[PDB]
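Read the structure below first, then the notes.
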Amino acid sequence: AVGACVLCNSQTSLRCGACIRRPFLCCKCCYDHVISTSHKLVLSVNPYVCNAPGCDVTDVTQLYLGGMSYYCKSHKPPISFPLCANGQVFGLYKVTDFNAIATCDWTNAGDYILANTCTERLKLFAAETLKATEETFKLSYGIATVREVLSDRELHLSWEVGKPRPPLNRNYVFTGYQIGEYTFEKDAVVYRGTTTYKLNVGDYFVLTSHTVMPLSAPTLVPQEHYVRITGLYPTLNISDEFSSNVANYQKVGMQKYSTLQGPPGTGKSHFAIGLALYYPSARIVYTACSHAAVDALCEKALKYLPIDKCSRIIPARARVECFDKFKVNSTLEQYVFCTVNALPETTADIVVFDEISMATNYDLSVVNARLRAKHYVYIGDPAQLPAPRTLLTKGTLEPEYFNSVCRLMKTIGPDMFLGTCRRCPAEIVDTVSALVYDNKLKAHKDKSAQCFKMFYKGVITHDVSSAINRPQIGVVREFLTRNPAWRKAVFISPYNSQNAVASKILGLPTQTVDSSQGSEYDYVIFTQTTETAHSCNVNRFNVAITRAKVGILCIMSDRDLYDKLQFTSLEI
Ligand SMILES: [Zn+2]
Ligand SMILES: [Zn+2]
Ligand SMILES: [Zn+2]
């Protein structure tokens, strides 16, 4: 009941009872909150409610202190002081942005803008409030009870009446009942259990609504610049492979934290693993939000670092299959690879946090709270995809608002920029360089002459809201017969339902733009599917076309992005 004010740190007995996170507010800030919002319940040792029997007055502006008790206007004794007066709320030890965070529903883009432009303590309040709001929203959907089991990978579902049905994609993970976590894909539906189980008829699945823990550590520690490399000991014998990053590795040791913007295929994992070879005695914890980002870092370390000093931390509540070649859960190995949600309480000489566009401020804070390091390196690309914000429906979230790190990279610029793309044919590099990198990305490869674009609106159908464009898939099928080398292409689209249809019609392996991030393929076939804000998002468009090493076929819906593609146009 006694704590510190989330706005000015002043000690107080007051917490806001109307705030979902119940933050400690001092007399000054508590007043400026209750007097400007619908929030009127104030909590101390005892709540600020009228003590008079059977009285329901709980509004602090309608209450007074009579002796050492609280009463409303109808029950106060002659000698009483208002609880709200002179810009203060009574209590021991005697804000426009805080009000908006405290009262918003997190459905507008402006809510996320504020959560990232506010002061550091308000970024944690915002991140805690958003996460709790997202989980209290997880109690709103309807239960799915299995009507029948068709096979080992297919079933029919019976949904709860009155409550909405949640989007059936890999994004939403249900906990089966505890028969393990399970996912779904589209009356026949495809079931994917984390644990193999004889799907009982009648057994139900419900979305995991986990408890949101409070945040203590800032999203970014206060920056410190040094005159010499601190706590790290460089090699003089550094492999020529990593020579291009020596000045940047030295910058890493001369700052508390550093940001690295690495466009697709510019050498982010190479830089991260080369940091270990540059400071050979340094203990490095490699972290990212997803198991896939952590696994890609593991694959790079397997090729350059001693396997006996590596360890992959895997949580006991295993959801997906991940990296198997390092010793598991050895927290004290020199190189620790672990997702943010599974990080142990440890220290390190360097912490490398990869795929930074996918981090939230909640993740940034958790990393600072579990890992106490000499240096923190943030690697990613603000021109790539952010974490899905399930509550956000109105407006688009710009890159400078993804998290604190992305805000810095878009405002003051990143500390380090990898400006040469080694993956993509020049047609793709020239396109994304002009689109999202202010013409600063350069192509290492020549033009492949295997990058094609076709403007074909087709016909848009919908599986609920997830879109399908069968004529765009038909155009691809026609192209494949005439271009058999493309038989080995990966089919990519902004929609899971478009991918499901293309998987059955084309037989190509399938990937959404969002699940393709961090991966690369020789050939990519991309169907835009629709002209929505989702399919036209320039970051999503950037990720989609930079998956290709050799060739890409883009079947476009949007004239704008089609005209921007520096590809050979095709006809049909
Ligand atoms: Zn205060
Ligand atoms: Zn409040
Ligand atoms: Zn009363």
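Shown for chain A, in order and in Swiss-Prot numbering: 5325-5418, 5427-5509, 5518-5526, 5531-5916.
Placement of Cβ uses the backbone N, Cα and C atoms for every residue, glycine included.
When other Cβ atoms within 10 Å of the Cβ of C5332 (Zn(2+) 11 binding site) are tallied across all protein chains shown, the result is 14. Under the heading Zn(2+) 11 binding site, Swiss-Prot lists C5329, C5332, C5350, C5353.
If you look up Swiss-Prot, you'll see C5340, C5343, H5357, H5363 marked as Zn(2+) 12 binding site. All protein chains shown were included, and the count of other CB atoms within 10 Å of the CB of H5357 (Zn(2+) 12 binding site) stands at 26.
With a cut-off of 8 Å between CB atoms and residues at least 6 apart in sequence, the same chain places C5351, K5352, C5354, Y5355, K5418 near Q5412 (variant position), listed in sequence order. Annotation note: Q5412 (variant position) sits in a strand segment as assigned by DSSP. For the natural variant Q5412 to H, the note given in Swiss-Prot is In strain: Iota/B.1.526.
In Swiss-Prot, a natural variant is listed as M5557 to I, annotated with the note In strain: Omicron/BQ.1.1. Using a 10 Å radius centred on the Cβ of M5557 (variant position) and all shown protein chains, the other Cβ atoms total 12.
Positions annotated as domain '(+)RNA virus helicase ATP-binding' by Swiss-Prot, on the basis of sequence analysis: 5581-5762.
Listed in Swiss-Prot is the natural variant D5584 to Y, annotated as follows: In strain: Epsilon/B.1.427/B.1.429. The secondary structure of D5584 (variant position), as reduced to three states from DSSP, is helical. Long-range neighbours of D5584 (variant position) (same chain, six or more residues apart, CB within less than 8 Å of its CB): none.
Secondary structure at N5592 (variant position), as computed by DSSP, is helix. What Swiss-Prot says about the natural variant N5592 to S is this: In strain: Omicron/BQ.1.1.
In this structure, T5610 (ribonucleoside 5'-triphosphate binding site) belongs to neither helix nor strand by DSSP; it is coil. Residues or ranges marked as ribonucleoside 5'-triphosphate binding site by Swiss-Prot on the basis of sequence analysis: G5606, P5607, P5608, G5609, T5610, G5611, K5612, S5613.
Under natural variants, Swiss-Prot gives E5665 to D with this note: In strain: Gamma/P.1. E5665 (variant position) falls within neither a helix nor a strand when secondary structure is assigned with DSSP, and so counts as coil. Using a 10 Å radius centred on the Cβ of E5665 (variant position) and all shown protein chains, the other Cβ atoms total 9.
Around the Cβ of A5692 (variant position), a 10 Å sphere holds 21 further Cβ atoms from the protein chains shown. Record note (Swiss-Prot), natural variant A5692 to V: In strain: Theta/P.3. The unchanged residue is displayed.
Within the same chain, residues at least six positions away from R5716 (variant position) with a Cβ under 8 Å of its Cβ are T5690, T5691, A5692. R5716 (variant position) falls within a strand segment according to DSSP. Record note (Swiss-Prot) on the natural variant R5716 to C: In strain: Omicron/BA.2, Omicron/BA.2.12.1, Omicron/BA.2.75, Omicron/BA.4, Omicron/BA.5, Omicron/BQ.1.1, Omicron/XBB.1.5, Omicron/EG.5.1.
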Among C5343, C5350, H5363, the binding-site residues whose C-beta sits under 6 Å from ligand 2: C5343, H5363
Assigned element (helix, strand, coil) containing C5353 (Zn(2+) 11 binding site), judged by DSSP: helix
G5611 (ribonucleoside 5'-triphosphate binding site), number of other Cβ atoms within 10 Å: 19
Of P5607, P5608, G5609 (the binding-site residues), the residue whose Cβ has the fewest other Cβ atoms within 10 Å: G5609
Candidate nearest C5353 (Zn(2+) 11 binding site) in space, where candidates are the binding-site residues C5340, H5363, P5608, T5610, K5612 and distance is Cα-Cα: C5340
Cβ neighbours within the same chain of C5350 (Zn(2+) 11 binding site) - under 8 Å, at least six residues apart: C5329, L5331, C5332, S5334, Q5335, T5336, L5338, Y5417
CB-centroid shell, 8 A cutoff, Zn(2+) 11 site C5329, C5332, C5350, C5353, site residues removed: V5330, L5331, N5333, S5334, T5336, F5348, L5349, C5351, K5352, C5354
